[PDB]
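Working notes for the structure below.
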2 protein chains.
Amino acid sequence: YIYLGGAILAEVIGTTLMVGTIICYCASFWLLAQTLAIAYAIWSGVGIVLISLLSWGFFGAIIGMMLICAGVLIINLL
Amino acid sequence: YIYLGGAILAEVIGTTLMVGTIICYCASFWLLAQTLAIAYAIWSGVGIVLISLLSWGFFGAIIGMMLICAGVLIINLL
C-alpha cells in the first residue's frame, strides 16, 4: 500500500545515508516491521529498486538500467 | 561466508515468524551482525535465497515469481 511504499522509500534513504545514520537505519527497520504487520517477493523487489536508486545517486550501465526498468514493468503487471 | 549465509537465513526465518516475536527479531538481528563481522552483488543474490526460504516457511503468481528471479539474476550479472 501507500504506507508500505513510503516505508520502503525511507529504508532506501537510510541505506543511501549509510549516530544519525544508525537512528535512520533503526527508523527504516521499524517502518519495515510496521509494513510486515507474493508479499515477500514484492518487498524484495522494492528493496532491489531502492538499492538501484541509491547506486544511481552515488554515480551522480545503460543495458542494466533498461533491464531494471523491464523488471519494474513486469512487477507492475503482476 | 557460509556462517554469514546461515545467519542471514536465520534472520529471514525470524522475520517470517514475526514480546516473544520482538525477542526473536532481536536475536535474528544479532545473528546478522555476527555474520557481517562483486561481493555486494553476491550478497544480494544470497539474499534472494533467504527470501525464498522465508516464503517457503510462510507457505508451510508463478509468472511474477519467475520475472522477479530473472530480475535478480540480471542484477547479479550487473
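Residues displayed in chain B correspond, in order, to Swiss-Prot positions 4-21, 34-52, 58-80, 87-104.
According to its header, the structure was obtained by electron crystallography, 7.5 Å.
Any Cβ shown, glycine's included, is placed from N, Cα and C.
Mutagenesis annotation in Swiss-Prot: B:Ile11 to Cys, described as Still binds substrate, with lower affinity. Resistance to toxicants is abolished; the structure shown retains the original residue. When secondary structure is read from DSSP and collapsed to three states, B:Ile11 (mutagenesis position) falls in the helix class.
For B:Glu14 (mutagenesis position), the Cβ neighbour count at a 10 Å cut-off comes to 22, with all displayed protein chains included. Mutagenesis annotation in Swiss-Prot: B:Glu14 to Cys, described as No substrate binding. No transport activity. Resistance to toxicants is abolished; the structure shown retains the original residue.
According to its DSSP assignment, B:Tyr40 (mutagenesis position) is helical. Under the heading of mutagenesis, Swiss-Prot lists B:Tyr40 to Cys, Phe, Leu, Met, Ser, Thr or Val and annotates it as follows: Modifies substrate specificity.
Non-local neighbourhood of B:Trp63 (mutagenesis position): empty, since no residue in the same chain at least six residues away has a C-beta under 8 Å from its C-beta. As a published mutagenesis entry, B:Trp63 to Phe appears in Swiss-Prot alongside the note: Still binds substrate, with two-fold reduction in substrate affinity. Resistance to toxicants is abolished.
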Chain break of 12 residues - Cα distance B:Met21 to B:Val34 (Å, rounded to integer): 10
From B:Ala52 to B:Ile58, where 5 residues lack coordinates, the CA-CA distance in Å: 18
